[PDB]
Amino acid sequence: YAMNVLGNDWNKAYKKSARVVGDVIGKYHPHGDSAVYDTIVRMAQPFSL
DNA sequence: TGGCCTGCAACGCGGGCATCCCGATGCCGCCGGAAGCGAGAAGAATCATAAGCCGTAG
């Protein structure tokens, strides 16, 4: 939902992950930073999904 | 297509009968072995008590 509200489509340029992590911690998931980053890494691994 | 079962006819040998000689055997007495499973001991299958990682959380 945060990535959709931010407006980062597939046909756009890349963006830094720290901004997205900070936004998620600030608005919706204020439960640390390690879990969100680990979830992002897990979603980014091709051999994991 | 080749071989087998059976009817007809001819031949032979053994079933039955008795008994004399005979071989097992039931019984009796004396001696042997194995069973008797109960118990002691060893081996093995199974049960009971720690970790390692799977991913977000502190």
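Note that chain A is numbered according to Swiss-Prot, with residues 50-98 shown in order.
Using N, Cα and C of the backbone, Cβ positions are placed for all residues, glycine too.
Annotated features in Swiss-Prot:
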- A:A67 to S: In PPA-10; quinolone-resistant (VARIANT)
- A:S83 to L: In NAL-51, NAL-112, NAL-118, NAL-119 and strains 58, 158, 218, 231 and 235; quinolone-resistant (VARIANT)
- A:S83 to A: Resistant to fluoroquinolones (MUTAGEN)
- A:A84 to P: In PPA-05; quinolone-resistant (VARIANT)
- A:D87 to N: In NAL-113 and OV6; quinolone-resistant (VARIANT)
- A:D87 to V: In strain: 202; partially quinolone-resistant (VARIANT)
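Cα to Cα, A:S83 (variant position) and A:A67 (variant position) are separated by 12 Å. Distance from the CA of A:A67 (variant position) to the CA of A:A84 (variant position) is 13 Å.
Other Cβ atoms within 10 Å of the Cβ of A:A67 (variant position) number 10 in total over all chains. With a cut-off of 8 Å between CB atoms and residues at least 6 apart in sequence, the same chain places nothing near A:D87 (variant position). When other Cβ atoms within 10 Å of the Cβ of A:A84 (variant position) are tallied across all protein chains shown, the result is 10. Counting every protein chain shown, the number of other Cβ atoms lying within 10 Å of the Cβ of A:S83 (variant position) is 9.
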